[PDB]
Amino acid sequence: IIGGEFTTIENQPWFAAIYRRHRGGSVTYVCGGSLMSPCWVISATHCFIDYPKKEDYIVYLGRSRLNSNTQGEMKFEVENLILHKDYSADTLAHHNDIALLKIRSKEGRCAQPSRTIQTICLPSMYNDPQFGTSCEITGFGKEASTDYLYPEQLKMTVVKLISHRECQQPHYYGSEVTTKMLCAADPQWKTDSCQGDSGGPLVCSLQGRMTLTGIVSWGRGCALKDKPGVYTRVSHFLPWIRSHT
Amino acid sequence: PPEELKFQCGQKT
Ligand SMILES: N=C(N)c1ccc(NC(=O)c2ccccc2O)cc1
């Protein structure tokens, strides 16, 4: 996240950190995700597409730091890895960029609630906040586009939803943005999601609940003027979500 | 009653 503040998992208890094992000994961060129900985490297909080997990923819940442990964290293996079949990537956009991970611990259970592990709510069919709404994003992604390392402390920031009319202006993204995407930016193009933040949540208050309104998907550069962050529009994937969980 | 019921989506404690 470019800008923002450092935070702790208690402020985003549904955030899930996904890593990949290289039996050579290292475990590297891949993407973020969100806990939907005890056994299901939702993220973005583009984080897995290149290596759909579920057995090589590890998912942690209740984590405030990237490579050190947090007291209360839970470790899970990926029992099922569901990618969208109509996922497609083009020069910038990722289409149908949503994925589901069914988790299981070594004891054979799913997540349990704690002050650091909670689920986030899903929107009602095709129901979104109106543009102008401030939503927050969280993640362990880059703090500057030129960095080649990820921060060790979790970060969060606030961005506002913008209209499709504004985002589809030729000098923003044109027709690369579809009705199945949402754009969110900082009025002053100072804070934004960036590389490493994919798969994580765009949370807004909708009908009185903190709802998973979007999943970090793509963007040109990070915090660039007229280049908003683009998110998968969760409200338009509810049937898909329901069919598999 | 079972742990799962304690989940309350969207609530920060
Ligand atoms: N400007 C933004 N809001 C933005 C830009 C890039 C990414 N992410 C990536 O490009 C990316 C690519 C591969 C793997 C993970 C990523 O986060 C996420 C957000």
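Since chain A takes its numbers from Swiss-Prot, the residues it shows come out as 179-423.
Technique stated in the header: X-ray crystallography, 1.6 Å.
Placement of Cβ uses the backbone N, Cα and C atoms for every residue, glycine included.
In the structure as shown, the Cβ atom of A:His224 (active site, charge relay system) sits within 10 Å of 20 other Cβ atoms. The feature active site, charge relay system is assigned by Swiss-Prot to A:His224 (among others).
Following the DSSP three-state reduction, the secondary structure of A:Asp275 (active site, charge relay system) is coil. A 10 Å cutoff on Cβ-Cβ distances gives A:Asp275 (active site, charge relay system) a total of 29 other Cβ atoms nearby, all chains included. Swiss-Prot lists A:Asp275 (among others) with the feature active site, charge relay system.
What Swiss-Prot notes for the published mutagenesis of A:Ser323 to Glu is this: Abolishes phosphorylation, proadhesive function and ability to induce chemotactic response; when associated with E-158. DSSP classifies A:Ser323 (mutagenesis position) as coil under the three-state reduction. Packing around A:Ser323 (mutagenesis position) is summarised by its Cβ count: 13 other Cβ atoms lie within 10 angstroms of its Cβ, all protein chains included.
Feature annotation from Swiss-Prot assigns active site, charge relay system to A:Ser376 (among others). Non-local contacts of A:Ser376 (active site, charge relay system) by the CB criterion (under 8 A, 6+ apart in sequence, same chain) comprise A:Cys209, A:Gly210, A:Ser221, A:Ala222, A:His224, A:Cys225, A:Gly319, A:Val394, A:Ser395, A:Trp396.
In this structure, A:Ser376 are the recorded positions from A:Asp275, A:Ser323, A:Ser376 whose C-beta falls under 6 Å of some atom of ligand 1.
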